[PDB]
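S.K.: Submitted below is the structure of interest, expressed as structure tokens.
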Amino acid sequence: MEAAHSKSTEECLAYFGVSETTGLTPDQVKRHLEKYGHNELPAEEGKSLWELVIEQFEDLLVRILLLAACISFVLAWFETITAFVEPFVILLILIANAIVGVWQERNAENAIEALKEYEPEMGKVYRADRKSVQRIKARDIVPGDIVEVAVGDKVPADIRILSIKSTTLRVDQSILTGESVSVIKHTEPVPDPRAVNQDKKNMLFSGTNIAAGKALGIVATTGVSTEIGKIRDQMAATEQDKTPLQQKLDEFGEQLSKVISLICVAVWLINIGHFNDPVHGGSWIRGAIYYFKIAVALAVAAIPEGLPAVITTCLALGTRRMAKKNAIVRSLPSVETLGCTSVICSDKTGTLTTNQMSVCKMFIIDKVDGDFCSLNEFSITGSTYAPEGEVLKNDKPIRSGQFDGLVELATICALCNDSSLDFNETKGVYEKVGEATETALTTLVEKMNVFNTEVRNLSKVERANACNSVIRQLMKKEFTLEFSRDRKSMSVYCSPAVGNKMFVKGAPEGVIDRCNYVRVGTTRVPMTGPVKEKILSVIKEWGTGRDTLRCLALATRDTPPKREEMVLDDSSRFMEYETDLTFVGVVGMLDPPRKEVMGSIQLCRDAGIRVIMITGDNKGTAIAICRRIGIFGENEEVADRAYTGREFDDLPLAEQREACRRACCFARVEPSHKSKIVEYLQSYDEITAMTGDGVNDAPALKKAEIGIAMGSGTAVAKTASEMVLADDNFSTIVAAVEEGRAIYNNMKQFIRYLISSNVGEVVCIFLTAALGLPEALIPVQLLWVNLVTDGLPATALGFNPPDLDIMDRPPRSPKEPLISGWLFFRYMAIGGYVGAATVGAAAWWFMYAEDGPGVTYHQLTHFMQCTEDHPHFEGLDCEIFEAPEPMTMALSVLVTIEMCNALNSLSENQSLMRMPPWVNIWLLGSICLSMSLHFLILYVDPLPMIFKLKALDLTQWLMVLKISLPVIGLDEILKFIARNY
Ligand SMILES: C/C=C(/C)C(=O)O[C@H]1C(C)=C2[C@H]([C@@H]1OC(=O)CCCCCCC)[C@@](C)(OC(C)=O)C[C@H](OC(=O)CCCCCc1ccc(/N=N/c3ccccc3)cc1)[C@@]1(O)[C@H]2OC(=O)[C@@]1(C)O
Ligand code: NA
């Protein structure tokens, strides 16, 4: 049954054809099981380790490296023990990344799997095969089963309550909405078919816990058809878009594949003269090997092997840094999307305010005389739940007992209240026991002390519930009509130890409309026009004005109906029992905003981040609270920038999307509205942060770019969110967004640094193949630089001091490329220099170097013909063309250039003369280690044979410096162009 809440208990039994006493027959269970399936959510389609490994090798760049490794293995097979080092190192990189990926997925947690912790293992049913109850597996429960639940039981399916075998039935529905008080259930049907779950007073939802009582019911839906099952299907459908940087890697990969292939065509076209080369000759087996080991070098030089290690280590350190600021980020790639947040949708009571109620104002009727009227407004000091306060009128201490209207006012707050106070010695602070708005009333009557009781000598524990207990002795709480959203009030039936009385509290409009009289001290006066208008006017002054208070109308029924003429089980008749009331007074309490929220809203204004408030208050107070914390101006018109649940649904889908682009406040939203607002924001390409703390909020948290859960929220809300606020404070979001922009600012820099190095390395290898020179750089050397020599200053670039105007700029566009425009031309000139500096360095030692054999450029270009001992050759040893020394010139030039290029990466356009290189201390320290590591591989005896290197003379290093140092001069010239032109 889709709408079993709207059907009577007889209609539900008639639908399935099951008796409440006998239960489903064995043949009915057979057919109901085949029709509706088993009472369980679908299992996770877990990927195999093989599936992950394939995923690791699905990336094009990884595939290129694997191909290069294979070519290297073959070349090593047909070539010195060092030969197979190159294949192994490449493979080790790939293997490690895969292991990292596998570990990441294993650590990852799935919210849908979390939903299964709310699936009980067992369930109690009544079936026709046995007379007594049967405790079967909850998986085997089918719709139409007669199910019994009691205290401690977890509800196994969506159950329509048939009969409550106890006095009352209280259910803990906290998994749906978060930390909440138990809800009373009944058996009468709910008229509205489109009613929300909060109003389904006759339904037991799967996963909830029975707080107290015992009832018999009939199963309405099972599996994915339950309310918790519908939420799973919404989460399954939600697709997680790749972070902008992840998409850029996909872009950089496919564009790099085109350049590598076009270079292979370019080298073939440049060396097309080999078609006119004679046929007889052994240089063809050497030629194919020459271009194959250049292809391996071309792949290593193009791919930044160390970039993922530097990226994942900067995000991991930023997560530890955010954790000290109470921001628990779960996914590392989501830190980039955190700095890109454009709209923040936040709840109020948990995040924007402290959720610590306290009565601040109250008024009782002072005098009614025809058209004249006067009230007795009061002020209450003390913002905590402690009974330490003072009642004031016109800022003057008063004794509350001297006013008779306050005596009846306090008895309502003490009796029409299900909460209490309690003192904790481990913290020395009075704590809350129950609802926050009800605990404020118990604290209020303690500050009043309307009976002038002596509490000075009472202990702190006794002081907490002392004046309340006195009032509790005077009257006897017979029964309680619980709160319901249709009448928005609750009442209690009391008798003395004079006839009986009823004390009512609730929303002002509903309670005052049911008042026919007005309490004036101890007398009674009929409710008239000018009195009701004076009362309702002060209601709007406290709820809409600067006070932003939540008002509660308090009334009594001096002549309640007879006890036998009342039915305490019909929740629909509760409003009829709460009629013909006498207005006593109104109590207004404040949910104060946090201290750091007002400044955090202004930081979002300076950073171009829009804040949207989501409350449960009426539209008048929600707009008033927005004007208080800074969402709206005090005199700013907000006719089309604030909506409610009914207002938003009464709009067509066209005007709903237009409303979400200008709205900054949503009051009393339906459960589906959070996911609808996210989609409308995403339709405008907004990066939306959404808050929530229950399974109801779980689909909206996954749909939003960044779900934000509460540290005190449910486990499902945390597993569904990208960030968890440890202190539930809204300011943690702004601090996490600020840190997200700061991380990406430094992250943008070392990416450009490592990428520009790969550009210069390719130009170096393209010049080697286009001219026919010996290999100036070997893939083993390039891997050592791209992983270690350049990876250390890249990590150091992640610690660059952040800009002082980060929160003064609009959020970054996700489609903004890292390198484009004039910067794209810079790294071409820089890369064109590195490629020419390294190739020219190795060609120097071969040609103009005194320490090295002078050789003609033709000989160097035609060095593969040395074997002939041609007359064109001078009989020079052919082994010279394989000498180690020249590869050290190209390597030391490349290393020193990247050390200089790392200094130029401290700023995009600012000069080093203006922003000095010693701004980042970690960058200078990383350069020292990287250079020392260069000497380690140059001098420590095992390493240079592995890297095919030899030490350089003090004269040779000066040649490296005069070739590498002009990089700073070249890059400063390019920076000087962007600044002044
Ligand atoms: C890398 C080396 C070379 C030689 C190359 O071809 O690079 C070109 C290239 C692909 C781009 C271009 C480059 O084009 C040129 O330089 C053309 C010069 C021609 C000169 C001819 C002289 C005769 C770029 C380089 O030109 C310059 C001059 O910088 C600029 C730009 O690139 C980026 O902005 C970086 C995004 C990073 C994204 C983040 C990222 C993180 C980790 C990554 N891998 N982790 C791995 C780990 C393990 C395994 C594998 C990977 C990869 C990326 C782009 O145009 C880019 O193709 C694009 O679509 C843009 C918008 O991305
Ligand atoms: Na999400």
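Just so it is clear, chain A uses Swiss-Prot numbers, and the residues here are 1-79, 84-501, 508-991, in order.
Here the Cβ of each residue, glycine as well, is placed from N, Cα and C on the backbone.
So Swiss-Prot says this about it:
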| type | residues | note |
| --- | --- | --- |
| BINDING | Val304, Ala305, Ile307, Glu309, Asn796, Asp800 | Ca(2+) 1 binding site |
| MUTAGEN | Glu309 to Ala | Interferes with conformation changes that are essential for ATP-dependent Ca(2+) transport |
| MUTAGEN | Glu309 to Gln | No loss of calcium binding. Strongly decreased rate of phosphorylation of the active site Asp residue. Interferes with conformation changes that are essential for ATP-dependent Ca(2+)transport |
| ACT_SITE | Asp351 | active site, 4-aspartylphosphate intermediate |
| BINDING | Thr353, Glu442, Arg489, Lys515, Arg560, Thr625, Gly626, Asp627, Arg678, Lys684, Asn706 | ATP binding site |
| BINDING | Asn768, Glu771, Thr799, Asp800, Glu908 | Ca(2+) 2 binding site |
| MUTAGEN | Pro789 to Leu | Almost complete loss of Ca(2+) transport activity because of reduced Ca(2+) affinity |
| MUTAGEN | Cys876 to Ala | Loss of ATP-dependent Ca(2+)transport |
| MUTAGEN | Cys888 to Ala | Loss of ATP-dependent Ca(2+)transport |
S.K.: Can you give me the Cα-Cα distance between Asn768 (Ca(2+) 2 binding site) and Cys888 (mutagenesis position) in Å, rounded to a whole number?
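M.R.: Given the Cα positions, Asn768 (Ca(2+) 2 binding site) is 31 Å from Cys888 (mutagenesis position).
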S.K.: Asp800 (Ca(2+) 1 binding site) has how many other Cβ neighbours within 10 Å of its own Cβ?
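M.R.: Total other Cβ atoms inside 10 Å, all chains included: 29.
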S.K.: Out of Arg489, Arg560, which of these binding-site residues shows the lowest number of other CB atoms within 10 Å of its CB?
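M.R.: Taking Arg489, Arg560 as the binding-site residues, the minimal 10 Å Cβ count falls on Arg489.
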S.K.: Per DSSP, the residue listed as 'active site, 4-aspartylphosphate intermediate' is which: helix, strand or coil?
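M.R.: Reduced to three states, the DSSP call for the residue listed as 'active site, 4-aspartylphosphate intermediate' is strand.
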S.K.: Are any of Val304, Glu309, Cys888, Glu908 (the recorded positions) within 10 Å of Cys876 (mutagenesis position) when you go C-alpha to C-alpha, and if so which?
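M.R.: Neighbours among recorded positions, in sequence order: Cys888.
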S.K.: Could you measure between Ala305 (Ca(2+) 1 binding site) and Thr353 (ATP binding site) for me? Cα positions, answer in whole angstrom.
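M.R.: Given the Cα positions, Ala305 (Ca(2+) 1 binding site) is 55 Å from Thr353 (ATP binding site).
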S.K.: Unmodelled stretch of 6 residues from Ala501 to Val508; how many angstrom between the C-alpha atoms?
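M.R.: Here the Cα-Cα span across the missing residues works out to 10 Å.
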S.K.: Please compute the Cα distance from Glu79 to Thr84 in Å; 4 residues between them have no coordinates.
M.R.: 8
S.K.: Can you figure out which of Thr353, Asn706, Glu771 (the binding-site residues) comes closest in space to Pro789 (mutagenesis position), comparing Cα atoms?
M.R.: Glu771
S.K.: Work through the recorded positions one by one (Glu309, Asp351, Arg489, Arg678, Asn706) and name whichever has its CA nearest to the CA of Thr799 (Ca(2+) 2 binding site).
M.R.: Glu309
S.K.: Specify the count of other C-beta atoms within 10 Å of the C-beta of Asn796 (Ca(2+) 1 binding site).
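M.R.: Looking across every protein chain shown, the total is 24.
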S.K.: Near ligand 1, which of the recorded positions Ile307, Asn706, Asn768, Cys888 are found, taking a Cβ distance under 6 A to any of its atoms?
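M.R.: Near the molecule: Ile307, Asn768.
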S.K.: Around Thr799 (Ca(2+) 2 binding site), how many other C-beta atoms are within 10 angstroms of its C-beta?
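M.R.: For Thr799 (Ca(2+) 2 binding site), the 10 Å Cβ neighbour count is 26.
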S.K.: List only the single closest residue to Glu771 (Ca(2+) 2 binding site), chosen from the recorded positions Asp351, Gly626, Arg678 by CA-CA distance.
M.R.: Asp351
S.K.: Name the one residue among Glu309, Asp351, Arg489, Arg560, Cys888 whose Cα is closest in three-dimensional space to that of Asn796 (Ca(2+) 1 binding site); these are the recorded positions.
M.R.: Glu309
S.K.: Including all protein chains displayed, how many Cβ atoms other than that of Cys876 (mutagenesis position) lie within 10 Å of its Cβ?
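M.R.: Other Cβ atoms found within 10 Å: 20.
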S.K.: For ATP, with binders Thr353, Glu442, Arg489, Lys515, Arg560, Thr625, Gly626, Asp627, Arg678, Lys684, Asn706, what's the maximum Cα separation in whole Å?
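M.R.: Looking at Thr353, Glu442, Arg489, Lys515, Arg560, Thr625, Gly626, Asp627, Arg678, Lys684, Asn706 as a set, their Cα atoms extend up to 30 Å apart.
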